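The structure appears below as structure tokens.
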Amino acid sequence: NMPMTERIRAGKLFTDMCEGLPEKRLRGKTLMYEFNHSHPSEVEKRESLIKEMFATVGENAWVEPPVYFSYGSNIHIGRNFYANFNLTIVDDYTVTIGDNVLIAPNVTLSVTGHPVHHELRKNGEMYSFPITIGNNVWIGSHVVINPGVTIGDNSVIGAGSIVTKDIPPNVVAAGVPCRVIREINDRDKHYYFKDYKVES
Amino acid sequence: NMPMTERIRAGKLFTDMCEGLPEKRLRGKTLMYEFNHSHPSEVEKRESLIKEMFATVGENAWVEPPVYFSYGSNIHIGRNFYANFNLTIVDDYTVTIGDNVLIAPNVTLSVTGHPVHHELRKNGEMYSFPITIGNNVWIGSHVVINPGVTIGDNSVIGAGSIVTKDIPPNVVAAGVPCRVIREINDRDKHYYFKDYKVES
Amino acid sequence: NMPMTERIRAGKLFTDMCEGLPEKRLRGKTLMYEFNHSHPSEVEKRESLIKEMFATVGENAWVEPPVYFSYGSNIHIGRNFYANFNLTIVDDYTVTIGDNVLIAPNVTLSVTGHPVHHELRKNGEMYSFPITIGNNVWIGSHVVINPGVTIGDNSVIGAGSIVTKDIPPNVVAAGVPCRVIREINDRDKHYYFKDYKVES
Ligand SMILES: CC(C)(COP(=O)(O)OP(=O)(O)OC[C@H]1O[C@@H](n2cnc3c(N)ncnc32)[C@H](O)[C@@H]1OP(=O)(O)O)[C@@H](O)C(=O)NCCC(=O)NCCS
Ligand SMILES: CC(C)(COP(=O)(O)OP(=O)(O)OC[C@H]1O[C@@H](n2cnc3c(N)ncnc32)[C@H](O)[C@@H]1OP(=O)(O)O)[C@@H](O)C(=O)NCCC(=O)NCCS
Ligand SMILES: CC(C)(COP(=O)(O)OP(=O)(O)OC[C@H]1O[C@@H](n2cnc3c(N)ncnc32)[C@H](O)[C@@H]1OP(=O)(O)O)[C@@H](O)C(=O)NCCC(=O)NCCS
């Protein structure tokens, strides 16, 4: 006897078929549908749905439909946020993105997991831990960010990464599981790609 | 002497632009279309389309649109099935899923593949080997399951896994390619995440 | 610096909010919307759009909706092209696909990337390097192909690989990051999958 809602915040196992959760979900997923199916020319429309879908959205935010979430109202986005096609966020709990964050296509964030033992999840039980994307972070394509992960500022996450651990700031991380490939140093102020110098 | 119908069943190479296959594909993608572009409030309709779309569906099935498949009628689902956003199932041949199966967002299932040799696929020839998912299986995000793969009951597939070989029951598997990581023991019956236990 | 469209062609850092780039994108995303939302029965309309969406498309092209791209007009496709669901192509610059190329579902092609050093991207500045996919290439599901990569003729990219470097022709590459597994020999002329021969 503890409201599901309060079990989420406590990191306890819960289910979401009650206490107004389903109604919340239908509100968000309703806005999601008119965004996702809006005509590319309906820019103002899209512009308001964004402010509308997420609990928090800074200025100069852009999201290439389609976009997917469970609620929408648990996603708090910062300034100048760009997200490319198919950004999926399972926001059963807090998801926070800093400023000037760039998100490539087909990225997946999820504060939710299921107990490994199929007996702790007989009724699709879940747990939720907040994700936190720092400022000036860049996430490559097909990246997956798992429950309770924090990505430090100005860091980069390579395409295909499966982030399962916290990622410090100022690094470059990649792999399955995602691991720190390396620190970003002055050479990166000159070389922006493979063998290409900033001064051509 | 053997139709393409019999070739698929036999595991032999084939092509699907005859024997009514194309027309079969159209019927399924038509219901698929209606399902994928349905309003979140069209609850009844969504439920009826599901029992329509797939060959078999057990009680309490839930698929979060959009869903993608080739025929849909080659897929058999057990009971209490929950698939999140963008489940993709290339079912040129039979796909069987058990009960209490949980599928995270952006998961691709595929019974189909193509000869490695470009000489064998001059006309895009393929082979199809059924996929079999046990009961109480949980599949992480961005996981891909290749042709003829069998996942043993109660097993867990970590996010981003690329499954090319059969997974035994009662295991936690992950990686690229997927490798059995450990056995699911009774220590999992208390712990569900890092160091979070369960009390009375 | 110098004009934005030039920086592109020169592999220099650029932003795309001028020189008519946004409008160019709107026509693209417009034809894209018309394609993605078409009905499975509207085959003739789907074919006109294919020819209209991309710069060049050889005969026999088939693209299963939905398909995603930035401009569309920066894509050149050969002949007997086949792409399954959710092909995403960030064609900020040229993307060339040869003949008899088969693409599995959920593949992402991006000629664009961002300077890893945040100071070099304050205004989400990016670079773009063409992508060249040879003839008779087969790309598996959930593959990601990064900027300026060349996939040789007759090669195969396993499901889930993250292709960061060029792939030689006649090989089988897979992995994160993608690495050459072996060369396509003549045994591949008999065995097409795990242990199945052609005549026996
Ligand atoms: C992360 C990235 C920018 C490269 O990091 P970088 O330091 O400048 O690149 P490097 O090639 O020097 O990386 C060094 C090593 O890491 C490997 N590596 C790079 N990216 C990797 C990735 N995503 N996953 C795994 N390994 C990766 C390289 O293959 C290389 O191998 P080696 O050490 O054996 O030689 C690039 O790999 C990438 O993924 N970009 C994302 C592109 C994208 O998704 N764009 C979308 C546009 S919005
Ligand atoms: C599979 C999963 C549950 C972890 O298994 P677990 O046994 O409880 O986790 P562990 O951290 O103890 O795993 C042990 C090792 O495997 C690695 N690992 C875990 N998941 C991995 C994955 N998906 N791919 C590759 N490696 C993985 C860990 O990084 C760790 O590395 P180490 O041995 O060097 O220390 C987790 O990785 C995962 O993928 N969860 C899915 C969440 C999700 O998709 N939720 C959405 C539901 S709607
Ligand atoms: C690439 C592919 C055809 C297999 O290559 P193949 O030579 O005939 O297969 P093999 O099993 O002999 O490959 C050898 C090794 O590479 C590994 N491997 C195969 N595919 C891999 C992949 N995609 N990523 C990483 N490793 C892979 C195998 O696990 C194996 O491991 P081992 O050397 O320890 O034994 C297959 O893995 C694949 O990815 N097919 C794509 C299927 C798909 O997406 N189809 C949809 C089409 S509509």
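Heads up, chain C uses Swiss-Prot numbers, so what you see runs 2-201.
Header entry for method reads X-ray crystallography, 3.2 Å.
Backbone N, Cα and C define each Cβ position, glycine as well.
Among the features that Swiss-Prot reports, substrate binding site is placed at C:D17, C:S71, C:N85, C:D93. Look at Swiss-Prot and you will find C:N85, C:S142, C:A160, C:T165, C:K166, C:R180, C:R183 tagged as acetyl-CoA binding site. Here Swiss-Prot describes C:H115 to A as a published mutagenesis experiment; the accompanying note says: Results in an 1800-fold decrease in catalytic activity. Per Swiss-Prot, the feature active site, proton donor/acceptor maps to C:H115; the stated evidence is a curator's inference.
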Nearest of the binding-site residues (C:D93, C:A160, C:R183) to C:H115 (mutagenesis position) - Cα to Cα: C:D93
Per the under 8 Å Cβ criterion, the recorded positions C:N85, C:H115, C:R180 that neighbour chain A are C:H115
Within 10 Å of the Cβ of C:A160 (acetyl-CoA binding site), how many other Cβ atoms can be counted across all chains shown? 25
CB < 6 Å to ligand 3, subset of recorded positions C:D17, C:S71, C:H115, C:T165, seq order -> none
Sort the binding-site residues C:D17, C:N85, C:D93 by C-alpha distance from C:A160 (acetyl-CoA binding site) and give me just the closest. C:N85
Cβ contacts within 10 Å for C:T165 (acetyl-CoA binding site), all chains included, total 20
What's the CA-CA gap between C:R180 (acetyl-CoA binding site) and C:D93 (substrate binding site) in angstrom, rounded? 26
What subset of the binding-site residues C:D17, C:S71, C:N85 lies within 10 angstroms of C:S142 (acetyl-CoA binding site), using C-alpha positions? C:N85
Residue among binding-site residues C:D17, C:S71, C:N85, C:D93 with Cα closest to the Cα of C:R183 (acetyl-CoA binding site): C:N85
